[PDB]
Amino acid sequence: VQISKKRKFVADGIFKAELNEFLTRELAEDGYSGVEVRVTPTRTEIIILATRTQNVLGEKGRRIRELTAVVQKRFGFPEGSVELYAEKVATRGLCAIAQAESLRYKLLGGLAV
Amino acid sequence: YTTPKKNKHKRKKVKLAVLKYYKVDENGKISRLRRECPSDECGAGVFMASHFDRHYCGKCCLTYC
Amino acid sequence: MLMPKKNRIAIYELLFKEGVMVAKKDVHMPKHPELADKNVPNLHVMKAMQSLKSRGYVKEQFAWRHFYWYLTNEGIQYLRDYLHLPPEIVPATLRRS
Amino acid sequence: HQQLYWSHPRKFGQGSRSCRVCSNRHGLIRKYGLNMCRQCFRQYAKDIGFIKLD
Amino acid sequence: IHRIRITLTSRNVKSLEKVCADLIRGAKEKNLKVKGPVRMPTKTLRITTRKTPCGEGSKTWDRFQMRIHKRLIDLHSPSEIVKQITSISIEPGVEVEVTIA
RNA sequence: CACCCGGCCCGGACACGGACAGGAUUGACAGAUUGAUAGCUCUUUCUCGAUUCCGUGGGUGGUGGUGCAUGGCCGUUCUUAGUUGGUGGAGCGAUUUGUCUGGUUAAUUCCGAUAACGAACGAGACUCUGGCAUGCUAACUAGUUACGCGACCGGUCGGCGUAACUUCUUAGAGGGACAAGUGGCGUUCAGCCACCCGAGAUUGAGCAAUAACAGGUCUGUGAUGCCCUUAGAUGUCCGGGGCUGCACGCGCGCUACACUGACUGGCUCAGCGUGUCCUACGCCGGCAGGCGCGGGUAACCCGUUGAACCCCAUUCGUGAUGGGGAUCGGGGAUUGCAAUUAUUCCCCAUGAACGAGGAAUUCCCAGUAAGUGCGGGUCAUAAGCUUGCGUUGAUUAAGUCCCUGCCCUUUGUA
Ligand SMILES: [Zn+2]
Ligand SMILES: [Zn+2]
């Protein structure tokens, strides 16, 4: 049985929010700027915008298909319905989150405020 | 506190307990001193206990008078 | 903690097969939903992963209410030696390129 | 033992429910199946889709 | 081919109006019988909570609105044509549900 | 659920040493024990198989402490018009000018003066909502008009089925209001008052600077530094009890003191918005409710949301009275494992203060005040609370700085 339009649009909201919270706590070190989720009944795509993609992919694209296995195992949608893509940020300067994360990890470097 | 102290139960250490289960004669009569547990899984693998006035199985919790 | 070997090997072989592990952070949950029929409480999965993390074989992260675990090269080595498999087999996180 | 640990029933009541984020059981928004603390909702309202108009 | 209907539901108005208009003009140029956008009452989800975490202030309240705009477009066309016209039209920030009879 | 009484559990990772298949350890029938069918512990044996158990180091928990160590939001200063660089000018200097004599504005809003000239934030703009479109695009999940058929006397029908449509209904686009037109007053400048034409000539909000409170919150958090405890625990769980305990004093409120009113019957209108729990219809019970069978994941079913004040009849008669319904006795139902210190709900009975409230003191300018119900949040059970929505709908004012505060400018200060 299917849920109401109201509950459905809310559910998508929580999905977005929780995914973001997970992605931030995981890819904070690699300057995770934002995420974009497009959903198709064939397969839903998740697009990660981060400062240094070479790193978030991992050794021969290893870490990306750890993150894929996580969201598959957790949220419970079928395997082969998600491909976590990592697109490069157009300009890292005009992203508050990226600059905030950079300032945090250079302050943790033990530099003057 | 009003109570002196509550001590945890320590298991009484018995040495080589499975030698009390069998009584082997010189020519070889392997008699089971404790009775066999008549339940399905226990059958031939578990030797049911013999208390002062009852029987008891530690696995299936089966009891007889 | 004290748990039967069946549960331990079931958690380890799942971890090795997939390469990741997820728990829901609740000690009262009856059975892990992925390990249904095997009869493995969520508690056991959490503490098993905690025990394997403390040495430094698995990397953990915590989102809202969920534990997340990634198996490392030391973990892969440890599991292959403990579970007794030939070096040919590799996790699903180390199959593709 | 096994029959006294989590023995007390929790089908209904305030103790049965909890926030999906912080696992707190006070000031909980359970409308539209949000199932989230009022403090946590105010933090996650923007990126859920809830907007402040008037 | 009988009575396929298409339920377009979104939170944004502009994107929903654009995509639905594209589906309509895409159907119209093929010479297909189309019943136009049936605009249903906009669903407004309201949450009103205290601003403060603690509870010491002048008892101020936030007012969180969530808008849901729903459009129905109806076609008297074959399922083969309906599949491809529904396939081509994709947009992030609209949900499309197609039903036959 | 922190608090009080009493009792299980480790969910003490990892490391080092000891222990150790000649068994480290796990669980438990019976009887005693206990509030407990808790192997918790005692007697008595069984049962699991390096997962543990004992020592030290080291962790991990906390609704434990400190908001005067903190982060984040949040309130307030402060709902007023305030606020700051650059370069130039004036002072040894803190500093000042710009940021202003005077008009004008809700406004440091404008005009115009001008040792300043160029700017920036706040204000405004902006976004959402109300008010107008017989123009536009549309509609068996919204209706009208017409026609056909039917029921009952050309008429009534929310009785049913087709055709023109979008006035009514939903809601996208685009129009519309700008002190625009006219007459006065205004250094004929910024602008002000009146009036015509108009749906409207001030709709209601949201957002809101600089600089600070030793403002509140560690009891929202896997936000967090120190410290306190950490296995007879401040961890965690299970049984109770408490949070409500009443010679008294305060603060939000609800029902009243009646006749412009109670009571009984009849008549006739909403809007916001919620339903995997919302409920139509049929049967049984006075009622709370009990059964049976349907619709709805919702402009589709509840629902044409037959709401209350109000309107029209009846009885009452200034009597602490058929005002008021507190407090108390019996019963009868619904939640829930559990209702006693009575969870709510219904019926019969009981019938207190209260006759408009002393000093004092709050809130408010038009669809407002107030009366009056309905929906949302809490919600197993559930509104005297708050947060919204309609409905009936006023008196008085278009002013002032007297009280209480606010902004700018002069001065005075130990
Ligand atoms: Zn047996
Ligand atoms: Zn929360």
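Throughout, chain A uses Swiss-Prot numbering, with the displayed residues spanning 3-115 in order.
Method on record in the header is electron microscopy, 3.2 Å.
Any Cβ shown, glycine's included, is placed from N, Cα and C.
Taken from Swiss-Prot, the feature domain 'KH type-2' applies to A:21-92.
Among the mutagenesis entries in Swiss-Prot is A:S6 to A, noted as: No effect on phosphorylation by CDK1. Greatly reduced phosphorylation by PRKCD. Abolishes phosphorylation by PRKCD; when associated with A-221. All protein chains shown were included, and the count of other CB atoms within 10 Å of the CB of A:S6 (mutagenesis position) stands at 12.
Taking Cβ-Cβ distances under 8 Å and a sequence gap of 6 or more within the same chain, the neighbours of A:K18 (mutagenesis position) are A:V37, A:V39. Looking at Swiss-Prot, you'll find the mutagenesis A:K18 to R noted as follows: No effect on sumoylation. Abolishes sumoylation; when associated with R-214 and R-230.
Among the mutagenesis entries in Swiss-Prot is A:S35 to A, noted as: No effect on phosphorylation by PRKCD. Counting Cβ atoms from all protein chains shown, A:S35 (mutagenesis position) has 19 others lying within 10 Å of its own Cβ.
Listed in sequence order, there are no same-chain residues at least 6 apart in sequence whose CB falls under 8 Å from the CB of A:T42 (mutagenesis position). A:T42 to A appears in Swiss-Prot as a mutagenesis experiment; the accompanying note says: Abolishes phosphorylation by MAPK and translocation to the nucleus following exposure of cells to hydrogen peroxide. No effect on phosphorylation by CDK1 or PRKCD.
Record note (Swiss-Prot) on the mutagenesis of A:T42 to D: Phosphomimetic mutant which is detected exclusively in the nucleus.
A:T70 to A appears in Swiss-Prot as a mutagenesis experiment; the accompanying note says: No effect on phosphorylation by PRKCD. Abolishes phosphorylation by PKB. A helical conformation is recorded for A:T70 (mutagenesis position) in the three-state DSSP classification. Its Cβ taken as reference, A:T70 (mutagenesis position) is surrounded by 18 other Cβ atoms within 10 Å in the chains shown.
A mutagenesis experiment is reported in Swiss-Prot for this position, A:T70 to D, E or R, and the note states: Abolishes phosphorylation by PKB.
Among the mutagenesis positions A:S6, A:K18, A:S35, A:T70, none has a Cβ sitting under 8 Å from a Cβ of chain E. A:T70 (mutagenesis position) sits 19 Å from A:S35 (mutagenesis position), counting Cα to Cα. Note: A:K18, taken in sequence order from the mutagenesis positions A:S6, A:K18, A:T42, A:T70, have a C-beta within a distance under 8 Å of a chain D C-beta. Residues in the domain 'KH type-2' (A:21-92) partition by DSSP class (helix H, G, I; strand E, B; coil) as 26 helix, 18 strand, 28 coil.
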